[PDB]
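Enquirer: Pasting a structure here, questions to come.
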Amino acid sequence: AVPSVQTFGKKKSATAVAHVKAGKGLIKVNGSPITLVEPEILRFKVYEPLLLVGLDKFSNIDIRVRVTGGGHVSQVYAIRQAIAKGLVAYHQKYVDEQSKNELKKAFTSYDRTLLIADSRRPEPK
Amino acid sequence: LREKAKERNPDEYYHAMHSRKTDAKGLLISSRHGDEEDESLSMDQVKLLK
Amino acid sequence: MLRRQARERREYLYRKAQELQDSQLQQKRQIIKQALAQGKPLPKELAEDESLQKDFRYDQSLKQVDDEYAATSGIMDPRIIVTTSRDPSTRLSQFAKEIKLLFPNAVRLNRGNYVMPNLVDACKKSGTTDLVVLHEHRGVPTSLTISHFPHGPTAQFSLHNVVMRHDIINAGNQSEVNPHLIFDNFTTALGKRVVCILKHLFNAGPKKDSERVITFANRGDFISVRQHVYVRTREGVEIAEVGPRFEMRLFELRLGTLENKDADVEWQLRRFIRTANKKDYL
Amino acid sequence: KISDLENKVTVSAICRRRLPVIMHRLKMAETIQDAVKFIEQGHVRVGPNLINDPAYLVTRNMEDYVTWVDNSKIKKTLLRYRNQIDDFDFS
Amino acid sequence: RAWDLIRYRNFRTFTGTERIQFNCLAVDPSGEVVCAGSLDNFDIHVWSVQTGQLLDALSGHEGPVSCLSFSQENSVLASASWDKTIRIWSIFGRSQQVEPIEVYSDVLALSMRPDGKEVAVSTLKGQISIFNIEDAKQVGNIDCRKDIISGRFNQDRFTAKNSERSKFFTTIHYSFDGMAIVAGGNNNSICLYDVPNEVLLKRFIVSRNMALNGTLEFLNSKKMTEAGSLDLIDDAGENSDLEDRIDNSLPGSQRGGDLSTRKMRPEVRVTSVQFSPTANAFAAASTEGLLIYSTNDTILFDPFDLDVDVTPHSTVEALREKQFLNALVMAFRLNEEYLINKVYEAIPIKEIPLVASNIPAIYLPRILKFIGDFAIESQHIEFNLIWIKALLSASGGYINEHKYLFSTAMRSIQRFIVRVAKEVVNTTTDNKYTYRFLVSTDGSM
Amino acid sequence: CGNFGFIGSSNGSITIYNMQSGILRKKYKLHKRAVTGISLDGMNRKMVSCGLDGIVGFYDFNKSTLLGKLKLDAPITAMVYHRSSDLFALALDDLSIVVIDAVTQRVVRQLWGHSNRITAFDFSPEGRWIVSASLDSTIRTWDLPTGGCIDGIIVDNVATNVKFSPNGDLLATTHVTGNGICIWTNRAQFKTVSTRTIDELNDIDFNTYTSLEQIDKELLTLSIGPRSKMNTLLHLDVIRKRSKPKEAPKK
RNA sequence: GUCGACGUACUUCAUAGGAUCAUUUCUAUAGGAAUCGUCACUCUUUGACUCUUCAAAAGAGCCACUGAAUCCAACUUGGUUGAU
RNA sequence: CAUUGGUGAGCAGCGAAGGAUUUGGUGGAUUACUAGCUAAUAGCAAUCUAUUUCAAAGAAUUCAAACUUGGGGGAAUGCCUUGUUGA
RNA sequence: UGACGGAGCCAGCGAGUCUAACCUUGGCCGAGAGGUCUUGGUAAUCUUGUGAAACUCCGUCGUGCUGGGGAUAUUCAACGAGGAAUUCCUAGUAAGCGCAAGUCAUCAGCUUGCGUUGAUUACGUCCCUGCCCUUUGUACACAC
């Protein structure tokens, strides 16, 4: 019944599903808040989808992320990818396309690996 | 079964994948009640049964 | 190209099943071909079917390398990756160096954290043809697996009497010219299959005076591999030994790439059967 | 064999190469009439470009590119049946 | 295959070894190597042009190579394919280097900047993404699928809003200053943008013919009856003679040949767009023909920092008072073609180089592109060449260090020197030599 | 772009909303009296506002800075931005029309002559003229290249609205009485009009310059004709040999 | 290690009596059975038509005027001396 | 403890002599506006008839016409073409 | 870059009615085979899924090596990141880390998988060491 949006963030074998919907503004990773995501030195790697665009985008929506697999740093990279492209997809579908591609421009100017992973490797020289 | 999983062809639409659904781990939810009944029953049905 | 290669292998094994299914018509069409050739009477089964003869009007104009290697045999040079098992010892890295010097058009790939499914996918979309995976036992290399990549066969061998060019002496540098090949008594159809596998990873058409040679000599299912350089004297031909020597024994040959082990086995070594040690290329 | 050039050449063979029959054999629709309805409704593209008529003949190398259009409701409901739907790329 | 446009001969033919059909190509700047990609082979075929052989087959795409382009300056190859990937190949000089850039959806029509710094790809999402080649990261994208006019066909039963037929561009092209992109596709709008600001400059409706198919977004509901539309009814047997009562259209044919053999209306689509290398225009290969769109400076008063004292009256007073440089820069600030022509012809030959040395650097591309578009058809050949000689001598270092500004104004000037002036010089040279022969030698009997 | 709408309130504050989703995006507060004109570039890069305190503000739009502010000498009643040439015109309170460009922020023309309040005005689609209408029952056309008044119409009803077509086809005026829209066609779409001022070098009045035949007797000069005549003369044998049909016609 | 002769061993091949149908009458037989200008009723089979399920997908699109149906609120009536 | 599951019981908020959903019919647009009919240089439109008939013109040895056939094989009787006998 | 002592946390492989010790001390029943109970010692990569380790945090210490018979209720073997030489190596690569399996050859004095963490430096050049190719341009223009 609610406007909701589901995205995916992947690094090596971690995978994070982020559901974004309209709400009061709560960002929850694995049930716990976002301010508990260990190893606590990469908590700003998790935070930078919020601090790159401002918390006034997150003031009206609530995100929840479920992260399985991987290790510590692969899980924080999956979390930040899921949060970033979930915010982009929510502003695409339920807010205007101008804020959509402003968010895409800001995340892509920081690093496009917030939005597109580096996936299939190696190179056979 | 492993060969069928290798040859799934992911552009596979059926009409029954509207009703049938999938849990969090990806497996198949099979409702253990009925499929001619309903699991949740209405408020006036609960009134009569109670 | 995932879907193209899957459906191409599907169509190939459909055509192969259809060939072995309708291969009786080939030989009975051969029977009525030689019955026209020498005017001898035709059997009852080939005499009363009217549809086969009125197909034979159409089919009278019908008439080595095999189905995986046949499309690009001498047309295109191979491309080989040589990789070790995982976290290899230094003598296996020296042996993989020696095998990549054995095969021309071979490079070597560092192995660690490479899953074999996405390794095979990276090879068979980067365009390589063969993969040689080498396995060791405390330095001593014990196996090599050759996988031909456009859904071709894998031949798995064990290696037995391994003496290495790094192990002997500073005898100099190798030659790396396109060698000549020698295959001694590969007589059965499995022998020709193993010959085609082992020799479509060398370049087609060496020089006639190419001064290095490499021999795969079968001695009771133990292919001795030596490599020699030569210079033809006034009285004979003088052979010097260069590069590694071993004996490989085929224990498996299946019909897919390295990743699955759901591929159909063409041959594998029945070890514990009652008549095991009585025949060769068993 | 060259007797295929008289025996096995047949309007049904040219008709099995049509787009809804290719679809139904690729399990992309449950029946040939469903495949006709879907490519009439404009869900199916070969390559990049949307194919709109049922009679389109699909060769062997050109059946690797028969997919659904992106932003298809059918593509969305198969992805959301396996809940692999990523709403970033619209489906 | 390669074509000499002097002797009109196909002198070279390149085939592969695999019997594939080629859909796009790209040549070297220093034309040693041709390169071509197919839509059924996933490889790129690299041929030498001097010898004829197949130099290489580049592999690494896992989808049909939709587009190829060589960078014009540093000669790096950029291919892009339907596996959602643009890929950059360093071919020359011992590298064999491959850099794959992934992108969001499957790519059709890559294009390459004139300086080879960046590459703009068009995707099937509907976007034009622009990437830095050397540091393989995205510089910026245009979201174009909402300023696309996708009409409704007659045969289809889904609206033009919900259609997924043509809301993407199958051909894009850079402007020669590198600042704009023209783009077209299987729709009847061609759109051009400026890539710094990523905003639509202008959208052109390529057809209003209702005889073509994808033109109208909304179809007249009078023509929709109780069984089918009235334009899908074939009234071909109501015809006066047999040769157009005949139906010889084999059924599932799209994009074959021979318009009689397809049974549908011809859809409207642009298959290739290109900018003009010399004069401020673009050509679009639609179904109706090669549509050529061009500006002209006769209309559209668009000044450049004029003030209240800058006036045509003021310019002819400065011309009559023979401050020639002040009259020329007043006419440049007016940006009025007749005034620039009037002042330009009124400056005498005695002081062309003083004026041409004292022209300010912001008015240099204006006087160069004016001299080009004037001198192609003007008769004053020695006057125009005096002006070109004075401008190239006085300010020909600024041009060389600002190449891409004067990249279409200098190509228009050497469209004048080699195409009228050199033909005249050839005629007078042949007359001089036939005179010297006819009077210097011996005709006796 | 169609994304942004701009509201200018009577307390001097521009608010920028998104047209798709309807929410406040930005809010500029420069003026203190009523904002009577807002416009923006064709590239969404610089906006220009004019209030009836007589200041034209120039803002960057992507960055939210102001680029400058220019104080005129009367309260401004109406702005029209010609968007291709980046020239906007202001109807001031001193009954002049100030034409000012947004790139370099200068007053570049100032048109005088109206006797009462300017009700409306509009640019030509090529941006060469500006047609105004005012409460002295008049409609004037100004050639802003030369800066003077081309034509004047005394019309009995006061024209309250003037709009050009976005092609050069029609002028549409709207008067005080009459429920309809009066429609005019510019004859200068079919002929060329003289930009010579009315009241109450003929080539420069008709915006042409017929290029003179040769500039100097010591200068080479080609023919006034097609360039191909030289090539036709030099090779007309082989051109006609090309042009013959492949076999002789049946006479 | 190759092909002939002899020897051995193995595989395949029969086709008769009778009836019926096949000629827009008549399949060759007299050993067989059929030539009628409709009236009604019941049972049965089939196909459309409208609505619908598995089970969705797409809407020849906009605006105006006019009628209807359902769910709320509001009012009225019956109702703990009993509604559902 | 989650439902980003169904069915209800209710608040806050929004809130001008009511609100929501669904549907049938008609009208106007869906291409760029020079009026209806007929035997038409004009008549009629309340009607063409009791002038609507004569005259003139007008007829290719083209007295040729399936540019229209799913494939293989045949064509008793037809049909086509050519010759022939007898009138 | 340590040593003690607590705490938080993160994987991917792997599912055959199949998976798994030895030597004793004694009691009781039984004809015997044996059964059942009892008992100490030795060995151990445990046992099928939950779970890893490196890592992260919080208290505490505080950085000059090892021996047996002698002597009370000091002094006689190796070794503190390994010489000359030598081998291998270019991105999820080197290296660190653990966890599973044990697939007809090989392997358990181990082998193969699987994930976790993840760089430095080349990405040029034929100068050295070598190996290879060509020395009519042929293949069709233009140019050299």
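Residue numbering for chain C follows Swiss-Prot, covering 1-63, 72-290 in order.
According to its header, the structure was obtained by electron microscopy, 3.7 Å.
Backbone N, Cα and C define each Cβ position, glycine as well.
Pasting the relevant annotations from Swiss-Prot:
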- C:86-267: domain 'Brix' (DOMAIN)
- C:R119 to A: No effect on RNA binding (MUTAGEN)
- C:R201 to A: No effect on RNA binding (MUTAGEN)
- C:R220 to A: Loss of RNA binding (MUTAGEN)
- C:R253 to A: Loss of RNA binding (MUTAGEN)
Enquirer: What is the nearest of the mutagenesis positions C:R201, C:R220, C:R253 to C:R119 (mutagenesis position), using the Cα of each?
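Expert: It is C:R253, whose Cα lies nearest.
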Enquirer: Only counting partners 6 or more residues apart, tell me which same-chain residues put their Cβ under 8 Å from the Cβ of C:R253 (mutagenesis position).
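Expert: Listed in sequence order: C:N169, C:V170, C:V171, C:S232, C:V233, C:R234, C:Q235.
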Enquirer: List the Cα distance (Å, whole number) between C:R201 (mutagenesis position) and C:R220 (mutagenesis position).
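Expert: Each residue's Cα considered, C:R201 (mutagenesis position) and C:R220 (mutagenesis position) end up 24 Å apart.
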Enquirer: What three-state secondary structure does DSSP assign to C:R253 (mutagenesis position)?
Expert: strand
Enquirer: Report, as a single number, how many Cβ atoms besides its own are within 10 Å of the Cβ of C:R119 (mutagenesis position).
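Expert: So the Cβ neighbour count for C:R119 (mutagenesis position) comes to 21.
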Enquirer: So if I measure Cβ to Cβ from C:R220 (mutagenesis position) and keep only same-chain residues at least 6 apart in sequence, which ones fall under 8 Å?
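Expert: When sequence neighbours closer than 6 are ignored, C:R220 (mutagenesis position) has C:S183, C:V185, C:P187, C:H188, C:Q235, C:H236, C:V237, C:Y238, C:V250 within Cβ distance under 8 Å.
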Enquirer: Starting from the Cβ of C:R201 (mutagenesis position), draw a 10 Å sphere and report how many other Cβ atoms land inside it.
Expert: 19
Enquirer: Does DSSP put C:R220 (mutagenesis position) in a helix, in a strand, or in coil?
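Expert: Its secondary structure by DSSP: strand.
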